[PDB]
Amino acid sequence: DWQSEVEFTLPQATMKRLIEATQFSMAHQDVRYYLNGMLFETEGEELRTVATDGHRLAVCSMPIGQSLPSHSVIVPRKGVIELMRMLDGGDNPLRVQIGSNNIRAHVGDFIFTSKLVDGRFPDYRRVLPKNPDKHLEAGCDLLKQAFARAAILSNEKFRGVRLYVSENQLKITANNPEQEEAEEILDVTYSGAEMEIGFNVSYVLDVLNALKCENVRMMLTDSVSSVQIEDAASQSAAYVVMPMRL
Amino acid sequence: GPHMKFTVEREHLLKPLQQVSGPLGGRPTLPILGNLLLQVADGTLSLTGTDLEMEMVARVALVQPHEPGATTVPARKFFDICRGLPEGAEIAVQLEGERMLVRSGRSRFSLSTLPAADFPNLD
Amino acid sequence: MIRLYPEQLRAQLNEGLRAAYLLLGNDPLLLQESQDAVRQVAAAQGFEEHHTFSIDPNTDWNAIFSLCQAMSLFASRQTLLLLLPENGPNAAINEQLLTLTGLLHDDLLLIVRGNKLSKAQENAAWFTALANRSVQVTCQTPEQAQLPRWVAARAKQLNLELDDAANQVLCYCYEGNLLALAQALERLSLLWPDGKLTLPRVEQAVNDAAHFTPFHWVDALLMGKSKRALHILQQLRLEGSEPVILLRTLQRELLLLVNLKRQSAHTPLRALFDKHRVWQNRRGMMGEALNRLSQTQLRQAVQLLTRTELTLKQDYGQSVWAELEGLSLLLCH
Amino acid sequence: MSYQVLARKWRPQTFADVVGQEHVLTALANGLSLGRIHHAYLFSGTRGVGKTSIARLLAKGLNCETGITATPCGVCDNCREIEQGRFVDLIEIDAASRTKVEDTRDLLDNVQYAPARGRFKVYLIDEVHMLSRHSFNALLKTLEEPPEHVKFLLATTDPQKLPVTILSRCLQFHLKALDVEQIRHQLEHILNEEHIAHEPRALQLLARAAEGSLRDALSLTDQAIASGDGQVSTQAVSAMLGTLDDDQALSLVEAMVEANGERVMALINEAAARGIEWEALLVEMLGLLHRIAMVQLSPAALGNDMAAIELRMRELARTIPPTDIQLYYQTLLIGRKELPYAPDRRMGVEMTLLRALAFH
Amino acid sequence: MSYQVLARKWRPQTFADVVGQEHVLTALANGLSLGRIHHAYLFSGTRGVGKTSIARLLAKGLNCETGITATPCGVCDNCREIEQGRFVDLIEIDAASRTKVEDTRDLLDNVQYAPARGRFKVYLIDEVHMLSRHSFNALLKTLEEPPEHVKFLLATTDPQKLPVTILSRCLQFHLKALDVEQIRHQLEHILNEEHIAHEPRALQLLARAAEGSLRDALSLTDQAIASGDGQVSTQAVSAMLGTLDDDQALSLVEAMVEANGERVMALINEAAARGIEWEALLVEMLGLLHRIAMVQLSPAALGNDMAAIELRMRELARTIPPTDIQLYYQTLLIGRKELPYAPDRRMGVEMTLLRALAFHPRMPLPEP
Ligand SMILES: Nc1ncnc2c1ncn2[C@@H]1O[C@H](COP(=O)(O)OP(=O)(O)O)[C@@H](O)[C@H]1O
Ligand SMILES: Nc1ncnc2c1ncn2[C@@H]1O[C@H](COP(=O)(O)OP(=O)(O)O)[C@@H](O)[C@H]1O
Ligand code: BEF
Ligand code: BEF
Ligand SMILES: [Mg+2]
Ligand SMILES: [Zn+2]
Ligand SMILES: [Zn+2]
């Protein structure tokens, strides 16, 4: 017995990209039960996948070419992990079935079934900063290498880096409970006021890993608001990192 | 002055660091036994690692300008910095106060270190 | 076979080493000394090296069995020491021991060390296999009655003159701890080469290292020795023994004693003891306790024991030792 | 301007500088001089009694160019390297840190290798009673046949938890807790050498508060000097010991028995300033009364736990009839029963003591 | 604006600020002046007496850039990042997360490292009694002798749970609970410094309400300020605490003593309309009764407060023998304990008072 509220006929590589964009920013056994999963949203010809845990947000909004009614459901962490475990990089036309309570996927010769979390996912639109005035655009690989270099001495129990933004140079500074300092400098093109902003280097590195592009743009508002990260030449997926207190 | 000056490409430093990393296990009996003894003298760098039972020392010739000195640095830290640099990186390690300053282009690290004279007694 | 005591093994060992020796007892010191004597005599007679193996559920029986047929390249003779578990052998270990007994030869001075085996373990194939020529040495700890004689005899053996007061003090401080007792005798001999260990000379060089079991305290209560009972409680508490087991043994024997006292006016003490399966060595002690203890004292003891158990089992467990000392004092009036 | 801590600055360096434990020192000297040293020495005493100091001195005697002897030398290489804590093969292990059988096995893999310096490879394990049973068995197995230049030194505060079999492998020494006289004399010598003005009564108070441990005496001396600007008078030590006083229940029992209302009020106010829980105070008061009753029944009812205040307890048992003890116990029992529903318990305990005082 | 909480804003930052604890203040100042700085400290006291704050002050004094001064001297960099909560030399460690020896060993193997821009690496192991015995004996060696640059500050509420061995190798300092006068003085300081009008009676009631700590006093003062509109009054404080007007409970105990029923009924049914919880009426009556009992014990036990009704305290003490006071207190205590099972709380209080009346030692209720 099944009433398909929302039916997708979508390439399996497309949803592979969608989930891989937002899989890492997910809550594991969090107190907020509605966050222990991932939001599937449907808006016209656009499919959106949102995932957050209170410190990260990852939204991937991709057109599919087929128009569907707007909808929003939450699939638990186990279901999406199982889907990724089963999803491959082929050409089989995947078929998503969205009902009132369950998620189903016909994938070539396999069927994936799961329940849905009974809750309302938070509105991601207000999480995104509303004044993305400052822009840091730099090569993705250079940023990844610099962050990994600064995170070499960072501990698992203390993982966090401070970004000093200046006229051109971007400084990444990392400390540790052992009280030893690491510093990296980059020639990112920028124009704005000097600022200091602290984030967990693991989350930023995961965001960069999710972006397989030549360069990225970070949108910044002030020292206490969240930072957005996006492809400098595409708007298919955006990421939000909440700053840490210093 | 009291600044052990050291400068080498990472290619000639990766293998000797791994060689002297043998005795360095999980938990050393003494605290300083979890470190590496670095000595710049006579145009040569000596890397020493001991387990209070076995010692392994690797020597590398030094061509860059230097200042003689000796210091005991964290084992896995120093190895992680040395390995994490891009290929062909020119590591410049200096001694400021009680800190190893590892500089490479735009990359700067300030590691905490133990006195050289406190490394057992290899005499 | 040949069942002996530590004072007889020294004479027996000069008559020719046997195929196997079984050191049985609960006293670590007697077992250690007998094993040392056996090893020394073996070394005198040509046994150079010795091998030690503790019997564990993961015992390398193949290693030991090969050792039975393991010859000696540079060595000539060999012994083989086995350390029995605290509970003795079972089916598998006893079958392995039977095979080992079948593997004895001119060499292999098999030495077996552990605690005394039960009657069921007594009637076993391995035990009967070496039952012709093996030497068994009983190494049980001397009890309260025979401890002063034993310590006096050892002091005479160690060329040390001891007094009755010093003997009593050494028995009191190191009861059940004869390892510490021999160490104390050696320390006193070293400190005073004179050998005349007066009371002050031993009062200044001993510490309360005695070890007791709950049955020792139960017997102290039955005999009525309040001081000995309190000393046993102190030693048990310092050892960290759980008070619950003390309360359990107290409850069991106190209920038996209450039944006996209730039935005393009906049936003579002999038949009552016989029906309740009372061991002969403690029948006199329990009869003395029944004669000394009144029904009112028994009721008060039951009341105090019940209050103590209620305090313990309600997860409080606070100052249970004070209640135990109160019960000990009450039962010794 | 060093002004270092007097605890370690005054650790003994030669056996003649150790206070007390005379029989142990004689036995060690006799073993070092004429006899053959036993393959393992275990030490058992109280906190701050000298255990680790004696073990370190014995290790100094073991490794020295003068040879294995009691009083080897002064300022030698090995003796100095031990005194500075920089000696290589003087392994110092905390048993609680290495209770694991795997860590213990790794520790016991080092005995085979020869010492780096000196003669004997000395292991010094502190609080050995906390080793796991498997680790303890492994230690016994390595102690039965140690190498000819490998020796073990073990220390523990409570030897009662050690299995009896440890006596089969190592020679044990028990260090007696120092009395008031020895502690007072050693503190007097320390103060005289450090040029610290002091009074004999202050030293007596420090020694009595030490409760047998010389480390406790040294710590209290440091606190007294810190508060008194070096001038260690009787009043200063008395006041700063009163700040640390926790015998409130015993003093309450003594004063309530003596029908001293003002003393009980002052003591209960002091206990309130101490921030002590009232239910715990009342239950330990009940325990003190019960102990008095038991020691009245038989002198052996007391143990070494109350060997700090046993004099006053004996006097209370002698002077107080058992009927008064029963009445006071009943009064305190009903007071504890009614305490939760009373007003703020600071005054409920007061009024229970009032009811107790009413029986005058 | 923001008005950072009194405890957070008005935390002491100098030995000229800490009220009370004269012994530990003198010890720290004198030892720092003489340069005899022990490596292990044990601040022991009840909650909110100043162990953490005094420890931070000592850490400030040790690592002033100007020099080693008794009090935290001219607040330089190190001191001001200390007061901001930022690390210069303060490794603040909760003992609840490092009870296991597997973490204490990790703590110990990091101690042998020079501090950054500081003269010491000051360890603040709070709630130190929560460690495990294995951890205690593991850090025993480091306590006996740490590196020259490592200092240990241990703070805990119950020193009895500590093993005697670690207790030996620590300077013990016990912090007594602050008196009500000192608490009221501090609260008056705070309210004068915050430009908020205050009433002496309200401050006295707040100081009594705090059980000897200034943290509870400050939280209660913040609650009273919230109850008002930036001021504290007797009405606001009494409503916050729930304590009634002493005249009411005192008239009720007087009428119970005088053994008249009509006055008792009038007092109780007037107190019903005042919105005072009945159990607190019983608690106040019992508190008063014990107060007269203590007055009987000694004139020392009156209280600096209760002056408005002190004459009547003394008169009741003179008139009533101690046995009657004990009887009344026992009756009221039993009634309060029985109150939850009464048909109504007012019903229970009324029946308890009537029971005290019926069993009156001198004027019992007339019987048929
Ligand atoms: N017999 C003693 N002679 C001299 N100092 C002692 C003695 N006993 C204890 N101490 C002092 O106490 C400090 C710690 O002593 P320690 O021997 O470690 O006690 P513990 O028995 O508890 O391990 C020593 O540095 C020393 O100053
Ligand atoms: N001696 C004191 N002087 C002034 N304020 C104090 C004192 N003791 C406690 N306080 C108040 O309590 C707050 C917290 O005190 P704190 O020192 O944390 O107590 P604790 O010893 O329990 O950690 C402080 O901000 C201060 O307002
Ligand atoms: F080092 Be001791 F046992 F206090
Ligand atoms: F540190 Be306190 F007990 F609030
Ligand atoms: Mg010790
Ligand atoms: Zn020497
Ligand atoms: Zn400063």
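Heads up, header says this was done by electron microscopy, 3.0 Å.
Cβ atoms are placed via backbone N, Cα and C, with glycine included.
Taken from Swiss-Prot, the feature ATP binding site applies to E:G45, E:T46, E:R47, E:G48, E:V49, E:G50, E:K51, E:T52. Residues or ranges marked as Zn(2+) binding site by Swiss-Prot on the basis of experimental evidence: E:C64, E:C73, E:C76, E:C79. In Swiss-Prot, a published mutagenesis experiment is listed as E:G118 to D, annotated In dnaX2016(Ts); present in both isoforms, unable to grow at 42 degrees Celsius.
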Item to check | Among E:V49, E:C64, E:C76, which are binding-site residues, the residue with the most C-beta atoms within 10 angstroms of its C-beta | outcome: E:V49
Item to check | Check: same-chain CB within 8 A of ATP site center, minus E:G45, E:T46, E:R47, E:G48, E:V49, E:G50, E:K51, E:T52 | outcome: E:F43, E:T157, E:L175, E:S213, E:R215
Checklist entry - Where does E:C76 (Zn(2+) binding site) sit in the DSSP three-state scheme? => result coil
Checklist entry - With 8 Å as the upper Cβ-Cβ limit, not reached, which of the binding-site residues E:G45, E:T46, E:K51, E:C73, E:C79 neighbour chain D? => result E:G45, E:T46
Checklist entry - Other residues with Cβ within 8 Å of the Cβ centroid of E:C64, E:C73, E:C76, E:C79 at the Zn(2+) site? => result E:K60, E:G61, E:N63, E:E65, E:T66, E:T69, E:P72, E:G74, E:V75, E:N78
Next on the checklist: What does the structure give for the C-alpha distance between E:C73 (Zn(2+) binding site) and E:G48 (ATP binding site)? Integer Å is fine.
Outcome noted: 25
Checklist entry - When a 10 Å sphere is centred on the Cβ of E:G50 (ATP binding site), how many other Cβ atoms does it contain? => result 25
Item to check | For E:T52 (ATP binding site): intrachain residues, at least 6 apart, with Cβ closer than 8 Å | outcome: E:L124, E:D126, E:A155
Checklist entry - Can you list which of these binding-site residues (E:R47, E:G48, E:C64, E:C73) have a Cβ closer than 6 Å to ligand 4? => result E:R47, E:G48
Item to check | E:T46 (ATP binding site) - helix vs strand vs coil (DSSP) | outcome: coil
Item to check | Close-lying recorded positions around ligand 7 among E:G45, E:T46, E:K51, E:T52, E:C76, E:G118, where CB distance stays under 6 Å | outcome: E:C76
Next on the checklist: Measuring Cβ to any atom of ligand 2 with a strict under-6 Å cutoff, which of the recorded positions E:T46, E:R47, E:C64, E:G118 qualify?
Outcome noted: E:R47
Next on the checklist: With every protein chain in view, what's the tally of Cβ atoms within 10 Å of the Cβ of E:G118 (mutagenesis position), excluding that atom itself?
Outcome noted: 21
Checklist entry - Of all the recorded positions given, namely E:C64, E:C76, E:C79, E:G118, which is spatially nearest to E:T46 (ATP binding site) at the Cα level? => result E:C79
Checklist outcome for this item: The recorded positions listed are E:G45, E:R47, E:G48, E:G118; by CA-CA distance, the one closest to E:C64 (Zn(2+) binding site) is E:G118
Checklist entry - Among the binding-site residues E:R47, E:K51, which residue has the largest number of other Cβ atoms within 10 Å of its own Cβ? => result E:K51
Checklist outcome for this item: Rounded Cα distance in angstrom between E:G45 (ATP binding site) and E:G118 (mutagenesis position) is 29
